[PDB]
Structures are given as C-alpha cells and as structure tokens.
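K.L.:
Below is a structure I'd like to ask you about.
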Amino acid sequence: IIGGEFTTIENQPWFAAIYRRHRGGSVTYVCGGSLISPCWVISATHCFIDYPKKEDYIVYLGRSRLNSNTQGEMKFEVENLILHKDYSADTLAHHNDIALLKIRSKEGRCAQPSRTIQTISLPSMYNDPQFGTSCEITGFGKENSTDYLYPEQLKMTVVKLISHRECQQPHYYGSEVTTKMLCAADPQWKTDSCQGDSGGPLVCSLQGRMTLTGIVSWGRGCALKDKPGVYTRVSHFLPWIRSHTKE
Ligand SMILES: N=C(N)c1ccc(CNC(=O)[C@H](COCc2ccccc2)NC(=O)[C@@H](CO)NS(=O)(=O)Cc2ccccc2)cc1
C-alpha cells in the first residue's frame, strides 16, 4: 500500500496472510487473501500459477505483522488449492485472476471466529457499489515502487471506484480492462495498492454491510496518474465460487 495508514488485524479480521515454504527452511510472504467462510480463503490465481503445489503454502489468520507472531493467530495448511482454469496474462491485463484455498489446521479444523478472525460477506449477483463510492484495501505490500522489502506492519487505505467508461479511456487502460474487472484509485493519485498486495481484499460498504467487492490483481506502476488499480470483480464470479466450494 502506497500511502494510507498502518492498522491491526482487529480492524481487518477477514484478512489472510499466505506464505510459501522453501526447500531450505525459510518461509516467504506471497499474497493476501480473504476468509469467506470457516474453511475457505479467496485470493488471486496469479499468486500461485508458477507453484501449484498446495503442500508448500501456509495461511495465517489473526496476524498483524509480516515476520512476527500475534496473540490469537492461527496457522493453517492448504487442503486444496483451486486456480481458475481460464486464467491468462496479457501485456497488462490479468484475466480471471481469482483462486480458492481450502484451509485446515493440524488438528484438521477450520477457522474459529474470534475478535481477530471473521469472515467477509460476498456480494449479490451483479450487485456492486455505485461508481464514485469509497472502499478500502489492505495488504503487506510495498510502500513505494522503489522498495525491495515489505513493511512489517499491515496497512490500509481508501480508494474510489472508477467507472468502466473512464477506465477504458486511451490514457488509462483502453480495452485492456473488461467488465469482469473493477478500477479504483485515489482521486489525488496519492494512495494506491502495490506489488505484494495481490490477492488482498477490496472492501466496500454496500447497503449497510461490509462486502468483498474485489481482489487486488494488477495495475501499471503504483499510484501513477491515470493508472488506477484493477481488481477482479467478485460479483461476476459467484457461480464459479459456489460450484467449487461445495464438495
Ligand atoms: N493498483 C496498482 N497500481 C497495482 C495493484 C496491484 C499490483 C500487483 N500486481 C502485479 O504487480 C502484477 C503481477 O503479475 C506478475 C505475474 C505475471 C505473469 C504470471 C504470473 C504473475 N503485474 C502487473 O500488474 C503488471 C501488468 O500486468 N504491471 S507492473 O509491472 O506495472 C506492476 C509493478 C509495479 C511496480 C513494481 C513492480 C511491478 C500492482 C499495481
């Protein structure tokens, strides 16, 4: 997150931190995610496309810091890694950037709701906020494009949803952006999501209720003028989500 502010898991209880184990003994941060049900975390497919091995991942809930523990945190293995079959990446655009991680503790249990661990609500079929609405994003991503390290403490910021027409302008993204994606940015181009925030949640208050509106996917640079962040439009994936979360 460029700009914004530091926060705690208490304020983003549905946030999931995904790490990857390495041949040696070190575990590196991969992507963010959101808990949508006790046994399910939703994220982005591009985060795992190069290493589809479920055994190498670790998911944390109730975690506020990158490389240190937090009271009340819970560690989970990935029982099942589901990537989208039609995921593809073009010059800029990432299509169908969505993925599901079924989780389970060593005892074989799913998440237990606490004050630092809660699920986020999914939207209604084709029911998204009005353009111009304010939403929040969270992540352990870069604070500046020139950094090579991720901040130690979770962060968040607020951005505005941009119409598909504005985002489709020539100086923006043109036809790279489709209706299966949502653009959002700061009107002053000061704050934005960045590398490392991928898979994270784009939360909007819809009719008095926190809804998982989008997933951090791509963008040209970070907080660049006329280059909004692009998010996977969760509302247009409800069928895919339901059919894979069954059995
Ligand atoms: N709101 C934003 N401005 C914003 C939001 C989220 C992200 C995270 N996603 C990525 O970085 C994704 C990762 O895809 C890797 C990949 C490629 C191929 C297969 C798998 C994975 N890539 C992009 O977006 C590309 C276009 O496809 N543009 S960029 O190179 O300009 C991103 C960047 C900016 C500063 C420093 C390093 C990289 C970046 C920017």
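The numbers used for chain A are those of Swiss-Prot, and the residues that appear cover 179-425, in sequence.
Cβ coordinates come from backbone N, Cα and C, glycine included.
Swiss-Prot feature annotations, pasted as is:
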- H224: active site, charge relay system (ACT_SITE)
- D275: active site, charge relay system (ACT_SITE)
- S376: active site, charge relay system (ACT_SITE)
- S323 to E: Abolishes phosphorylation, proadhesive function and ability to induce chemotactic response; when associated with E-158 (MUTAGEN)
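I'm curious about the neighbourhood of these features; can you describe it?
P.N.:
In the three-state DSSP reading, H224 (active site, charge relay system) counts as helix. Sequence-distant neighbours of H224 (active site, charge relay system) (same chain, 6+ apart, CB under 8 A from its CB) are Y265, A267, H272, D275, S376, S395.
If you draw a 10 Å sphere around the CB of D275 (active site, charge relay system), it holds 28 other CB atoms from the protein chains shown.
With a 10 A radius on its CB, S376 (active site, charge relay system) counts 24 other CB atoms from all the protein chains.
Non-local neighbourhood of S323 (mutagenesis position): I180, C372, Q373, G399, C400, each in the same chain, at least six residues away, with C-beta under 8 Å from its C-beta. In the three-state DSSP scheme, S323 (mutagenesis position) is classed as coil.
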K.L.:
Listed recorded positions are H224, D275, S323, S376; which sit with C-beta under 6 angstroms of ligand 1?
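P.N.:
Among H224, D275, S323, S376, near ligand 1: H224, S323, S376.
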